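Visitor: Please read through the structure below; I'll follow up with questions.
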Amino acid sequence: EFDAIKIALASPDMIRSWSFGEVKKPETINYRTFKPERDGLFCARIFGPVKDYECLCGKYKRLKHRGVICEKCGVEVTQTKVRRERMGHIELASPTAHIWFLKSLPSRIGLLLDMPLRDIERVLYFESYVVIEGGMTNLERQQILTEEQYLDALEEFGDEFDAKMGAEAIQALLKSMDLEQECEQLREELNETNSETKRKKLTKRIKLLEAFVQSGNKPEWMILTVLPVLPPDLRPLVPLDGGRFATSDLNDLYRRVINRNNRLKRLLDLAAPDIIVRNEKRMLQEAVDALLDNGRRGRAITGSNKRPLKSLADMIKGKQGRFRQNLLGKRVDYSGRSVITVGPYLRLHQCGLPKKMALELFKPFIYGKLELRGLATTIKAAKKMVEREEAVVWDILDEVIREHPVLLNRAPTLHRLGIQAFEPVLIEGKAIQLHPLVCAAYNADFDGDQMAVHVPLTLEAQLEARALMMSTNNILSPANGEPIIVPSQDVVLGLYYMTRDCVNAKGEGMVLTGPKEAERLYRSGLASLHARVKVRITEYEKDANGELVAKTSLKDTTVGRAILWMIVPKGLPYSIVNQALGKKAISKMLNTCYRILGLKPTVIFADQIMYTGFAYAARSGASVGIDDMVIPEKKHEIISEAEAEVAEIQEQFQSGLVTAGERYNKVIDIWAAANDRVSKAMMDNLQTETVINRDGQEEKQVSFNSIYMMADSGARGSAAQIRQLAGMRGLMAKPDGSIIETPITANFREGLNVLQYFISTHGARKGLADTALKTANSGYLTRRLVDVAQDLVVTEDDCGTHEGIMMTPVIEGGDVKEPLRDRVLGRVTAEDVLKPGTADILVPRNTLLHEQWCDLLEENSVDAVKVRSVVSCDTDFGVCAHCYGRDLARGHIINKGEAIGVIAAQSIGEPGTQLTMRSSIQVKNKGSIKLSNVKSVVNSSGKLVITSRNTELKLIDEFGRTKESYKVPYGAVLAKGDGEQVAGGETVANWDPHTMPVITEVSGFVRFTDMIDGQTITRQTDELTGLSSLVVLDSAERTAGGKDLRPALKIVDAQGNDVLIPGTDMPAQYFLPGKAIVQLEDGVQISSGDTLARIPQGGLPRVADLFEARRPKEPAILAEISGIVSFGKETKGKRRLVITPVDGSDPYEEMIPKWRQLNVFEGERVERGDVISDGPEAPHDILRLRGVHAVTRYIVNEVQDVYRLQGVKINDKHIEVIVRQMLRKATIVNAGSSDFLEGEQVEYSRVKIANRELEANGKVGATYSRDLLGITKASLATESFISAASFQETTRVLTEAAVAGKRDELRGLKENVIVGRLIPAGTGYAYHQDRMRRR
Amino acid sequence: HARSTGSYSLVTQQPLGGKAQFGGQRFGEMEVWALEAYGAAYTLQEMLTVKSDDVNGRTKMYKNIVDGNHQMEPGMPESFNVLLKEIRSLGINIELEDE
Amino acid sequence: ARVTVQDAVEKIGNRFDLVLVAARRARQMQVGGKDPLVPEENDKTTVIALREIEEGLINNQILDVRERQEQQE
RNA sequence: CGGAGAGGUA
DNA sequence: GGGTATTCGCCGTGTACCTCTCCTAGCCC
DNA sequence: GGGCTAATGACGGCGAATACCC
Ligand SMILES: [Mg+2]
Ligand SMILES: [Zn+2]
Ligand SMILES: [Zn+2]
């Protein structure tokens, strides 16, 4: 129908064009009759008629008189819908300052007038004055005054000078200002003046001004003159059940405003003295303030008791304003909800549903089939028929259901498996039966959860539901390729019981030709369920080009496992079933079934798993009794010896040997050791409980005790919970978080005392409150992430770029945590993979990679894979297809359109419930030695020390890859070197971290070069030996004279001349910091690498701080420019550091709060982006120094470390596209041959499509700089403003879009959701292809 | 508790909430995000326009379902117009534009 | 009687042209005329349209030729 | 048919 | 002057139900 | 009884507004 939404400022002519009458009188209704009162808020002759097509006096109740107004009462007879459409207005005697431009911070009239806000509030609230056109006076133009100063201005200049007060004077200020002269003056002062705050405020002022001249607005429109009023139906008069009216407070506000304005007109009729009308106009300004935004000015007005009331800003802001209450979430007809129940006989492509709800929902369909069969032609008798529920209507209902899907929906919708589709099957009763496996997708137990049904009406929606949102179409998850149809608890227990090997029972040691007679034996009872038996199976391998080959043999197996074999489809091998079949096992069974046999065998295989699992879990009888938990008899002795040991440590404290904290730590360690002893004891005594005969004497096997199976299957709980049910439940924390010194010795199979139960009550309530507030911050995180990656839709098929990030598996300095395969898997390469058979084109450079190709990659042992990424995608207004690779939860590549930002935000913020909130290296594996950023020399001992700070140790294995990586400090003691081989566990990496090294490059004499004794240094004598050391102190405790007398240690030869360092001509001068302990004295020659001085010394909000990209509490700063380093002026607050390039220009300095333990010396040459003081790594400096790819690598490795530490895996693509939408904006360096301003901030895609064609012609492009905004910030500064009106505030956004006149072209999801057309994401993206192809 | 077509609300032409007042469910905000996450679009378009807000579209929908057709007629959500009359009830000029 | 729409996506890999093609054909088969070219199982035109997709004889091209020829007639 | 306030359900 | 150096407000706050009451009360006729 | 009848138990971030040395 239409296009972009234009916004601007209200003009008084536009206001008078909008309205259809002045409300001159503040009445509301008659309240004696129900008729409205003339010319009040509920006015007929302004707004329209109460009832449809009936005049107020009752003249023309006929449709024939449509259009003609009355003359007895003057009512335009039309519908009553026009009382929803016509606005109104109030003529105002006083011009009025609009409140948002007053107090937006930044105030638009505030910085527009180049005037502080305090004087503006003093002018508006009638307690000051201001100058309008002083001229030839002693008074400046912007100058504000007071009353005695007003008497002065009456004395000296009661003539030609003039001045006013209040908002009328602000209107005169806005009328009395040229804009082009202000533009010229501010541009000149930008070219001339050289102060940073002046540059900032003037560039904001000139941005506002030249944007405002670009806008079609006048500044005095920011001062209200005529107040537009809402239609009456939007502020309606509702009576309660009684003789009153409890309405909205808008009507009370307008009542106050009209009374105030009419009494002000009457007090401009009687010509009052001016102090009273100052107070009266102040009350009117207050009234308009309270009408627009109550509470934004100080102490707010109220309604009922003292409670602050609702205004327009409350109608648009906040949670319960219209965007989050009535636009993005709307109540919807054809809906229902009930308590869920199971009905296990169902297949997963269907759900149960009550008959009465189905008869409630599908009423128009039943009406349609009723008058199609013609059992009742009309509709009212038909409605009585469906009210009666006669004999024919149920067959009609079974007609209209049979192939019509519905949507099922648990209310806390975290991720996109919160809503699915099902084909209903009518069930008696009153509760929704629901297929059980799918419950694990909803995270919905049967404790009383209320799932809601919706019904699609139209034919396209039925095809969307059956074709996209069906349960069959979703068996993998958009988190990652773990199938979400993992079975939950009962059926996995039944399977784990069904495939296990007892050593002897009936049928042990015979042979069987087929699994059919195995089932025939088990249903007979003439055998065990499970016994190691050689049978014949037959498997079907499709090793050829999609062609079945049947092979067979005898396999040793168990009998129930053979029974399970009659369920698996053809292509799976036998070895998938020959194990115990835990939860991980059956999950990867379904995964391999999906990877080999497509879809339909996997779905029917899941159905048959569920049926047979429930059947043989019923045949099992896996109960639990009190004798099913076995207390180890060692526990009495273990607690006794632990009590003896803590008595020993306590009596060693009362003798005075140790401290209290040492006692605390040693006692808590011996308690933890005894706890692990109890753990080992109970785990042994469970898992080898079965010691039985074998048809011979004796044999142990894995135990058929119940709770060991319910823990070993992985059904519910793990070693922690079964540890608490048998052994002691360790230690619990106090509310301060200090771990409690006297642990919980008892266990739940025995009794508990009062006290340990009380301690665990502290722990449990702490856990519950943390889950509550954790779900709170998780919800707010999900909301921010869906409104920061709102706009992003895959729109193209290739962008044809070579760039991409690098992929290596993750190592912190322990095991290789997540291997190269899973990060590479499903993503499309950037450049070709080069095996170390160098120049072997192993894969083509721009191809998709699935799991067979990943096995080809892994067995060829590839160490680093260059791959395309979403942040490096080069797509205009979107993301290309091949940078996104496999759409996870499906097999193939992403289709053209299917938007990823929403599934990214959901798959990040979903496991937030499952999260938590609040020396020397012994190298492990065996391989050759590699170093990165290496610079080394051999010491006097023969060992190898490293003369570079940023050196990493890599351990090449026997394969060639990197399996171990370690952070080595500057100057470690290696027993081996590079180009060599170390053994498994041979100690090489060792250093002393407590002392920073002064290890020397060269050898020679150490004189006392620039070492002043008594003024710069001090002489401290070690009391333990007597061989002392010189001690250089800091900059403030000594005098200021020796502050510029630097400590130095310079190497000279046997002739005393300066030893020349190879590489330069500079000697070896070594500078020292304050608070050091200088080692040597005169007359000693040092070795290369010799110490010359003894130098002294995270949860969900971590995630939230990363996506905000905050500076931490102590930001680790880095080097801004390459070159040699040098110090500067001492302690003008900080210590300044100046890097001078070897060939470039020096003048950047960086202040350092020098209380930090710094890293760099004074004579070092470093790369840009190199560390100065250590600490947490700030993201913005990494972007503006290192690059885009390094900073996205940092964020993805940190947040993958968090989500992987909690063990719930998220694929990298979602995090990467969030990172892309973080840095969507940019900042301009130079204008170039384009027309952008220098300090203009503008988004990256806009300036990219700008300068892309400006290089395509003869002109030159421009330079930019991407700045890395937070998630909540880059949502705001967008092409749209309606998204930011939906997100987190309204006042700032709508003032900015008001002064911009920003023509809001839709371009995105939620904007197109508000206007209610199709979403340009999927089927709507094809629709918008068509409509954009029109224009 | 369920609903086919009941009372609509007064300040916004939207379905009511509750069982006592004979209303329907709330298709919440994250559910709109869930539908956006799937490639489905027509479901959402008839959801928050035809089945919920626009009076002309839903009355013609009622006639079309009793007359055998399955076809939506989008038009415009009424709540969007209510939002626009409130923002225009501020000192803000906001309008609609070209064909 | 239809559980999966996998083969329909095997014949049209885009999965959104699936929805538009099936919806256009099923609208033209719902209200009047242009009889389904498959035997039916007392099931609605949704399942009929997807079933005729999985017989391969419905895509965007057949609808283009037939609508163009009905325009020519 | 509106909004508060209190309790409970996940 | 002017660059940090504080302080001064602004603003956000998990989704979806269900049950119940109480709604402008003031006040000199 | 009624007919008009017009305070105090958050908290983190964050950016704009001054203060105060230098
Ligand atoms: Mg639950
Ligand atoms: Zn009349
Ligand atoms: Zn790309």
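What you see of chain A is 16-933, 948-1126, 1136-1373, where the numbers are those given in Swiss-Prot.
Heads up, header says this was done by electron microscopy, 4.4 Å.
Using N, Cα and C of the backbone, Cβ positions are placed for all residues, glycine too.
Below are the features listed in Swiss-Prot for this protein:
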- A:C70, A:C72, A:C85, A:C88: Zn(2+) 1 binding site (BINDING)
- A:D460, A:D462, A:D464: Mg(2+) binding site (BINDING)
- A:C814, A:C888, A:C895, A:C898: Zn(2+) 2 binding site (BINDING)
- A:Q504 to P: Resistant to antibiotics salinamide A and B (MUTAGEN)
- A:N690 to D: Resistant to antibiotics salinamide A and B (MUTAGEN)
- A:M697 to V: Resistant to antibiotics salinamide A and B (MUTAGEN)
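Could you tell me the structural context for the features on the list?
Guide: The secondary structure of A:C72 (Zn(2+) 1 binding site), as reduced to three states from DSSP, is coil rather than helix or strand.
For A:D462 (Mg(2+) binding site), the Cβ neighbour count at a 10 Å cut-off comes to 7, with all displayed protein chains included.
For A:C895 (Zn(2+) 2 binding site), the Cβ neighbour count at a 10 Å cut-off comes to 22, with all displayed protein chains included. When secondary structure is read from DSSP and collapsed to three states, A:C895 (Zn(2+) 2 binding site) falls in the coil class.
In the three-state DSSP reading, A:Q504 (mutagenesis position) counts as coil. Long-range Cβ proximity for A:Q504 (mutagenesis position), meaning a same-chain Cβ under 8 A and a gap of 6 or more residues, is found for A:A730, A:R731.
Counting only residues at least six positions away in the same chain, the Cβ atoms of A:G742, A:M743, A:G745, A:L746, A:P758 sit under 8 Å from the Cβ of A:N690 (mutagenesis position).
Taking Cβ-Cβ distances under 8 Å and a sequence separation of 6 or more, the neighbours of A:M697 (mutagenesis position) in its chain are A:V645, A:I646, A:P647, A:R738, A:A741, A:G742.
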Visitor: Determine, from DSSP, whether A:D460 (Mg(2+) binding site) sits in helix, strand or coil.
Guide: coil
Visitor: Which one is closest to A:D464 (Mg(2+) binding site) in space, judged by CA to CA distance, out of the binding-site residues A:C72, A:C85, A:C814, A:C895?
Guide: A:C895
Visitor: Any same-chain residues 6+ apart from A:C88 (Zn(2+) 1 binding site) with CB under 8 Å of its CB? Would you list them in sequence order, or say none?
Guide: A:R53, A:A59, A:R60, A:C70, A:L71, A:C72
Visitor: Here's one to test understanding: among the binding-site residues A:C85, A:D460, A:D462, whose C-alpha is closest in space to the C-alpha of A:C895 (Zn(2+) 2 binding site)?
Guide: A:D460
Visitor: Could you say whether, by DSSP, A:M697 (mutagenesis position) belongs to a helix, a strand or a coil region?
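Guide: In three-state terms, A:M697 (mutagenesis position) counts as helix.
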Visitor: Pop the Cα-Cα gap between A:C85 (Zn(2+) 1 binding site) and A:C814 (Zn(2+) 2 binding site) into the table, whole Å please.
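Guide: Approximately 66 Å lies between the Cα of A:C814 (Zn(2+) 2 binding site) and that of A:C85 (Zn(2+) 1 binding site).
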Visitor: Among A:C85, A:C888, A:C898, these being the binding-site residues, pick the one whose CA is nearest to that of A:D460 (Mg(2+) binding site).
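Guide: Nearest by Cα distance to A:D460 (Mg(2+) binding site): A:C898.
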Visitor: Measuring CB to CB from A:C85 (Zn(2+) 1 binding site), give everything in the same chain under 8 Å that is also at least six residues away in sequence.
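Guide: Spatial neighbours, sequence-distant, of A:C85 (Zn(2+) 1 binding site): A:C70, A:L71, A:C72, A:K74, A:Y75, A:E91, A:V92.
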Visitor: Hey, of the binding-site residues listed (A:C70, A:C72, A:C814, A:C888, A:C898), which one tops the CB count within 10 A?
Guide: A:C898
Visitor: Please report the distance from the Cα of A:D462 (Mg(2+) binding site) to the Cα of A:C898 (Zn(2+) 2 binding site), rounded to the nearest angstrom.
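Guide: The separation of the Cα atoms works out to 43 Å.
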Visitor: Here are some binding-site residues: A:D460, A:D464. Which one has the most Cβ atoms within 10 Å of its Cβ?
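Guide: Max Cβ neighbours within 10 Å, all protein chains included: A:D464.
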Visitor: Anything from the recorded positions A:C72, A:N690, A:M697, A:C814 with its Cβ under 6 A from ligand 1? List those in sequence order.
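Guide: With ligand 1 as the reference and 6 Å as the Cβ limit, the list is empty: none.
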Visitor: Taking ligand 2 as the reference and 6 angstroms as the Cβ limit (strictly under), which recorded positions among A:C70, A:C72, A:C85, A:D464, A:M697 are close?
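Guide: Correct list: A:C70, A:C72, A:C85.
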Visitor: May I ask you to report the DSSP-based helix, strand or coil state of A:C888 (Zn(2+) 2 binding site)?
Guide: coil
Visitor: Just the recorded positions from A:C88, A:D464, A:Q504, A:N690, A:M697, A:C888 whose C-beta lies under 6 Å from any atom of ligand 3, please, or none if there are none.
Guide: A:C888
